[PDB]
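Chemist: Let me give you the structure first, and then I'll get to my questions.
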Amino acid sequence: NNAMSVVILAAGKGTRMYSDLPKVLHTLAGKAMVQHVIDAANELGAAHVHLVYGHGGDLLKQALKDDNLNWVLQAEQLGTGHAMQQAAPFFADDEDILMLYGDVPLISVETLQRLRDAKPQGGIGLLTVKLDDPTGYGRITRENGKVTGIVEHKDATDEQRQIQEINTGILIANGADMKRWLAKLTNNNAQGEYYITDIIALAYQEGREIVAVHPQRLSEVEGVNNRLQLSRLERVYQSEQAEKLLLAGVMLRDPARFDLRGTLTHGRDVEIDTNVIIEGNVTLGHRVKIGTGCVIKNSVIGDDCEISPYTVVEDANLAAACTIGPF
Amino acid sequence: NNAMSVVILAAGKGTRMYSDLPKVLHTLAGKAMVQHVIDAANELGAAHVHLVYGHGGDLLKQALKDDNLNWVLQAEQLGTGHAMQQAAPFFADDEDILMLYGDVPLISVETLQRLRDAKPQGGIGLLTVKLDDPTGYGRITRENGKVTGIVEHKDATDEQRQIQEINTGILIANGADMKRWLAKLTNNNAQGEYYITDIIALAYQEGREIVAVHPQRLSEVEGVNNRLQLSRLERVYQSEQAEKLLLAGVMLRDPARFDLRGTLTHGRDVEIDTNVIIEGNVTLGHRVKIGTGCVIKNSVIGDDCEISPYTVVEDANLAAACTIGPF
Amino acid sequence: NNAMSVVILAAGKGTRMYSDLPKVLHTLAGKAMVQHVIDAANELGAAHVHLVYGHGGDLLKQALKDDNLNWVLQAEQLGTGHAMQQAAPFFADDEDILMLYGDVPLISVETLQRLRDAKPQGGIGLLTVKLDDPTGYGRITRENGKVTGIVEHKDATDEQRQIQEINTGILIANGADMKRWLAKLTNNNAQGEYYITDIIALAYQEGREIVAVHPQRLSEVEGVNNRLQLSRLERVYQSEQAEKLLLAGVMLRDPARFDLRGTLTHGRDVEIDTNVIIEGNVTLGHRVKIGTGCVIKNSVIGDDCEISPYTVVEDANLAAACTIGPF
């Protein structure tokens, strides 16, 4: 596959988070939302990762210091199209440019890879989902099947204002192409701002093809504007991790009362009781039993160990066959 | 708005509660069901709050001693109409009389205020909800839109026995009017008891108008006859409180595993982990972090304090920047 | 009612459990799945309980040593029909033979009793459920209402491949009859194996009647092939136990955060807070209060005792009016 860079849009104010911490730094399973997106970008092979931010520059730079990111400031809040224009000067004409959002944390590498496979030569790869209630969401215009553009809800007509397929806002296309379309955006809009969604029509008019793809899960493209929404995505992710673990052979006594905020390495026949929380990197050897309510953090627990209820195990390497607690 | 008194009906036996404690004293989020209703009545401005009880007089008087209630005994279990008759002698002819139930704890002040606004001069304000399965629930009779009466299920005909709009049983009307209708109730019924729902027709026949209103939430009018029903309402309330907190900026790591049984005052960027229980009046300063499983009761926790997992903090005022526990 | 024996089919490999412990020994609420089935069989009065197993003979014999079971080995994995043939030599011609599965743990005695009542003289009693998505499940063939046979999905035609009523695989019939049909099974099938479901047609052809019955709950007939499925059944069972307790008068502050893995004996007005786990045989006297997160195991707790949060009470008999913990 061709070289590619990634643009991560994190320019919003995050007002409904009612917080002093930049919205995209709020954590999902212990890792900042944007870090989840940055890791997926790196896993894909992004040659560069451009991060476009509104305010909170210092906090962001401070928090993401361990990553090699190209910081792109968006002086004013003029929308995604305007934000992409600020990054455009850094796009190579050889590479594909994938655009993601710092507040859509669960987007999977697997899905982004198919989006990358479906991008036609000279065209665009568009990620979309079938939602019955497009109210608010931008609608996908098609002609005899093929994608023609996107019509922003406020700009959609009653007639088209009931199209079901929705724009996730995630897409990929060649850098030179992107630079071209981005230059041709305009403000004579519902809200005097450049619409990034316009590049879809611009590319259709140039006679280029735009292929639409769908994610395995709707959760992969859910965005976060407030804490009620983050908690909801947190639950979906925990639930997904729990199901994978049970299918993989780890007995969770109640997957709805389990939280993994890190990386779990486990052996065979491990049992985890209710309300357990796993943090950082944790390894549980074969037949380890974790009592209800334990918090295991950055520790390695040997084969056959048993941890009593409500034990906090931190920065510990525990010898095999251990018996931790009274019970 | 006009002066008004409130009648709280708590006359049932509560047999399906299988308890020695009067049903309406059973708690929802730490406060007796009837106390929730009594507080909503006081918040509305009730000049008087009449409490109609079957047995358990002593326990009730003992438990509600800190309230200024007019105790109305209903010697025998002859239904709501009969119960209202026992209170009627205390209604002023100047005031409106609002009738509520001691076992419908979540009725909101906001809703009762609109019910009070929709009551026509000389008429009745009726609270009703759209339920697809009126089986058991009394049906709302209408003619060209306007309310005509209520037909008790056992007294409803197959034809009308499929009306969807249901009678919540909560209503408001002038005291003199109420005294009049109440005097004209009869027993030649399906069960030889006075039907309070009859006053609706009686008032229609007098050529007076009865306006129907709906609550913001169905939970607001759910009644409790057994503990399975109370637990269900407890969960709905907890869930509602959790959502408000998250939207207000408090990070709950799992709103489904959080319980507020009192009043929470909080600052900015507070984090509450799973399985935390808040009781009585609690204040959490800015950036306080509550570890998983803590029980915070009648305490004040200073800015920046961190409470380790499974800590019980009671009747404590904790100094800012505190570090409570091992972790 | 007539004498009857039971055949418990536990011959599968349990590959998707990814465990060294035989699938049917995995626990549901603290008791092995097969033990649940064995207890229901004994409660019904089974004169004998034949256990048919594939591998893991030693572990099974070791684990079920306290039961008087007739061990029937199924040398190769040739399906249920073949498995039943291995047990057939032990069926009496006088008794009814009920067949159950070691991995369908929640089947209730009540339901099995009705299945036993609906079995016609000389016929079969079949347990079936209405499922909209028979994909995979064997379909029930009927003619003018009466059952005619079962058609395995892979052997079902497009036309019949959309019958809704499904075969739970649980059935009962006379031993002599069973011995006869079992002898007439064949391999010229979709997968060269004997189909136990064939006995339905064989019995119809002999002009005998087969009556179908349904369980109170769909959970009663759900089978377990992997740990995600076991956890799901665990939750359903816990939820059912919690509801019975609340309806019976025990206040559970959150039935979704309660686990009973044994037998609870309780008095009046007991209160159990969130995240409590009950194990083995536990008795809670009148008005006992269990704080959040306690683990009560094989203990008796006297009237009026109060147990503070996160207390583990094990193998203890606690004197009445006790105050256990700091709070």
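Here chain A follows Swiss-Prot, giving residues 3-329 in order.
The backbone N, Cα and C atoms fix where each Cβ goes, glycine too.
Sharing the feature lines straight out of Swiss-Prot:
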MUTAGEN   A:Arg18 to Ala  Dramatically impairs the uridyltransferase activity
MUTAGEN   A:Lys25 to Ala  8-fold decrease in uridyltransferase activity
BINDING   A:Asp105, A:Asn227  Mg(2+) binding site
BINDING   A:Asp105, A:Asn227  Co(2+) binding site
MUTAGEN   A:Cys307 to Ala  1350-fold decrease in acetyltransferase activity
MUTAGEN   A:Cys324 to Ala  8-fold decrease in acetyltransferase activity
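I would like each feature placed in context: is it buried or exposed, what are its neighbours, and how far apart are things?
Modeler: The secondary structure of A:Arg18 (mutagenesis position), as reduced to three states from DSSP, is helical. Within its own chain, A:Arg18 (mutagenesis position) has A:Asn227, A:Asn228 as residues 6 or more apart in sequence whose C-beta sits under 8 angstroms from its own.
The secondary structure of A:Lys25 (mutagenesis position), as reduced to three states from DSSP, is helical.
Note: A:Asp105 (Mg(2+) binding site) has non-local neighbours A:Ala12, A:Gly14, A:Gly16, A:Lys25, A:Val26, A:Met35, A:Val36, A:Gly225, A:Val226, A:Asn227, i.e. same-chain residues 6+ apart with C-beta under 8 A of its own C-beta.
A:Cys307 (mutagenesis position) carries neither a helix nor a strand DSSP state and counts as coil.
The Cβ of A:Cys324 (mutagenesis position) has 16 neighbouring Cβ atoms from other residues within 10 Å, across all protein chains displayed.
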Chemist: Cβ distance under 8 Å to A:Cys307 (mutagenesis position), same chain, sequence separation 6 or more: which residues?
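Modeler: Once residues fewer than 6 apart are set aside, A:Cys307 (mutagenesis position) is near A:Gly287, A:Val290, A:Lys291, A:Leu320, A:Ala321, A:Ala322, A:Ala323, A:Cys324, A:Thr325, A:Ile326.
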Chemist: For A:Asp105 (Mg(2+) binding site), which DSSP three-state class applies?
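Modeler: Going by the DSSP assignment, A:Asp105 (Mg(2+) binding site) belongs to neither helix nor strand, so it counts as coil.
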Chemist: Among all protein chains shown, how many Cβ atoms are found within 10 Å of the Cβ of A:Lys25 (mutagenesis position), not counting that one?
Modeler: 25
Chemist: How many neighbouring Cβ atoms, not counting its own, are there within 10 Å of the Cβ of A:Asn227 (Mg(2+) binding site)?
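Modeler: Around A:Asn227 (Mg(2+) binding site), other Cβ atoms within 10 Å: 14.
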Chemist: Does DSSP put A:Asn227 (Mg(2+) binding site) in a helix, in a strand, or in coil?
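Modeler: DSSP call for A:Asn227 (Mg(2+) binding site): coil, neither helix nor strand.
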